[PDB]
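*Asks:* Got a structure for you, written out below as structure tokens; questions coming shortly.
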Amino acid sequence: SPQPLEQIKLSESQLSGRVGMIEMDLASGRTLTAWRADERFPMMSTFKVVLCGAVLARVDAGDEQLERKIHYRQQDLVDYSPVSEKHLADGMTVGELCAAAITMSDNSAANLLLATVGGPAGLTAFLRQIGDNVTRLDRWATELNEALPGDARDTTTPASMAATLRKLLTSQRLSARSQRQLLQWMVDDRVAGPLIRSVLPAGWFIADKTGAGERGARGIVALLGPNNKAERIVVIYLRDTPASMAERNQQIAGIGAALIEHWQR
Ligand SMILES: OC[C@H]1O[C@H](O[C@H]2[C@H](O)[C@@H](O)[C@H](OCCCCCCC3CCCCC3)O[C@@H]2CO)[C@H](O)[C@@H](O)[C@@H]1O
Ligand SMILES: *C(=O)/C=C/N[C@@H](C(=O)O)[C@](C)(Cn1ccnn1)[SH](=O)=O
């Protein structure tokens, strides 16, 4: 594979779309690669990680408990609820809801959680409170990935998302236990985690949340590194490409391969 930046360019050329990417040291925030890092991209399902960071903040403040059981109704379910559709009789705890939203991308779980933090506006206010003045959530789980051109709703920038994830995971804004919980939820991703490990060389750590939307929208927020360490945050978003899901997946994997082969920069 070529250098990361050359591979990113090849991906835009092959996809006919825009790629946005940031590679950042998790411990220090050192930016290694930045391409269209200040441009907007639909967050898609990656918003679920920020969502649970807001939930954890409420737990830390004593305004929420991960143990609290929420009972909901079938009428509350939206498209794609693999875990939540199984608990109409007994409910789910707030912590189980975050695990379902992040590790399974359960949309009903995400919407139930979103209501607890004040809806899209409340999550956006939380983002402003931690210093992210760019990322914005405007719609609920099954409408936020429409990806209309020129539509600023439900978007982030690679730089903003990377900085925000770093703040949630390492800045002590969240308690030690909450930081550890948010990280473990990403380590536990069932949607893409196992697949990524299957193609990663031995020794590489992965934690992640992926997303997909219309007009080719695709993305991943991840922690990656050799020696089984979460050394860097890598955020990659794709938008406005008519390519098949397989090819968008392949191009993102290709950027990952360039990173893996040329890690020491
Ligand atoms: O020399 C480095 C490595 O080169 C190859 O590894 C390949 C691997 O066989 C392939 O499957 C992967 O594809 C990349 C898979 C990436 C999957 C997703 C990565 C995510 C993670 C973070 C966010 C963006 C993308 O590339 C590496 C590097 O060429 C060799 O197989 C391996 O033995 C060797 O140690
Ligand atoms: C988050 O990015 C969600 C994207 N796609 C979802 C959806 O729109 O709700 C579906 C259900 C695919 N999916 C399942 C699990 N992760 N993604 S839709 O694109 O089929």
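We're sticking with Swiss-Prot numbering for chain A, so the shown stretch reads 22-286, in order.
Every residue, even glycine, has its Cβ placed from backbone N, Cα and C.
Copying in the features that Swiss-Prot gives for the protein in this structure:
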ACT_SITE  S66  active site, nucleophile
ACT_SITE  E164  active site, proton acceptor
MUTAGEN   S66 to C  Forms sulfenamide bond with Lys-69
MUTAGEN   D97 to E  About 1000-fold increase in binding affinity of S.clavuligerus beta-lactamase inhibitory protein BLIP
MUTAGEN   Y101 to P  Reduces resistance to ampicillin about 4-fold in DH10B E.coli strain
MUTAGEN   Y101 to L  Reduces resistance to ampicillin about 500-fold in DH10B E.coli strain
MUTAGEN   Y101 to D, E, I, R or T  Reduces resistance to ampicillin about 16-fold in DH10B E.coli strain
MUTAGEN   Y101 to M or S  Reduces resistance to ampicillin about 8-fold in DH10B E.coli strain
MUTAGEN   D175 to N  Reduces resistance to piperacillin about 16-fold in DH10B E.coli strain. Decreases resistance to combined piperacillin and tazobactam about 1000-fold in DH10B E.coli strain
MUTAGEN   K230 to A  Reduces resistance to penicillins about 500-fold in DH10B E.coli strain; reduces resistance to cephalothin about 30-fold in DH10B E.coli strain
MUTAGEN   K230 to C, D, E, F, G, H, I, L, M, N, P, Q, S, T, V, W or Y  Almost abolishes resistance to penicillins or cephalothin in DH10B E.coli strain
MUTAGEN   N270 to A, L or I  Reduces resistance to penicillins about 60-fold and to cephalothin about 120-fold in DH10B E.coli strain. Decreases resistance to combined ampicillin and clavulanic acid about 8-fold in DH10B E.coli strain
MUTAGEN   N270 to M, P or W  Reduces resistance to penicillins about 1000-fold and cephalothin about 500-fold in DH10B E.coli strain. Abolishes resistance to combined ampicillin and clavulanic acid in DH10B E.coli strain
MUTAGEN   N270 to G or S  Reduces resistance to penicillins about 4-fold and to cephalothin about 8-fold in DH10B E.coli strain. No effect on resistance to combined ampicillin and clavulanic acid in DH10B E.coli strain
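I'd like to know what surrounds each of these features in this structure.
*Replies:* When secondary structure is read from DSSP and collapsed to three states, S66 (mutagenesis position) falls in the helix class.
Counting only residues at least six positions away in the same chain, no Cβ atom sits under 8 Å from the Cβ of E164 (active site, proton acceptor).
Around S66 (mutagenesis position), a 10 Å sphere centred on its CB holds 24 further CB atoms from the protein chains shown.
DSSP assigns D97 (mutagenesis position) to a helical segment in the three-state reduction.
Taking the Cβ of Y101 (mutagenesis position) as reference, residues of its chain lying under 8 Å away and at least six apart in sequence are, in sequence order, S126, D127, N128, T163.
Secondary structure at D175 (mutagenesis position), as computed by DSSP, is coil.
According to DSSP, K230 (mutagenesis position) is assigned to a strand segment.
Long-range Cβ proximity for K230 (mutagenesis position), meaning a same-chain Cβ under 8 A and a gap of 6 or more residues, is found for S66, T67, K69, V70, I123, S126, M207, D210, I241, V242, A243.
According to DSSP, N270 (mutagenesis position) sits within a helical segment. Residue density at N270 (mutagenesis position): 18 other Cβ atoms are found within 10 A of its Cβ, drawing on all protein chains shown.
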*Asks:* Could you state the CA-to-CA distance between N270 (mutagenesis position) and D175 (mutagenesis position) to the nearest Å?
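*Replies:* Cα to Cα, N270 (mutagenesis position) and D175 (mutagenesis position) are separated by 22 Å.
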*Asks:* When the number of other CB atoms within 10 A of each residue's CB is tallied over all shown chains, which of the mutagenesis positions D97, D175 has the maximum?
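*Replies:* For the mutagenesis positions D97, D175, the Cβ with the most other Cβ atoms within 10 Å is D175.
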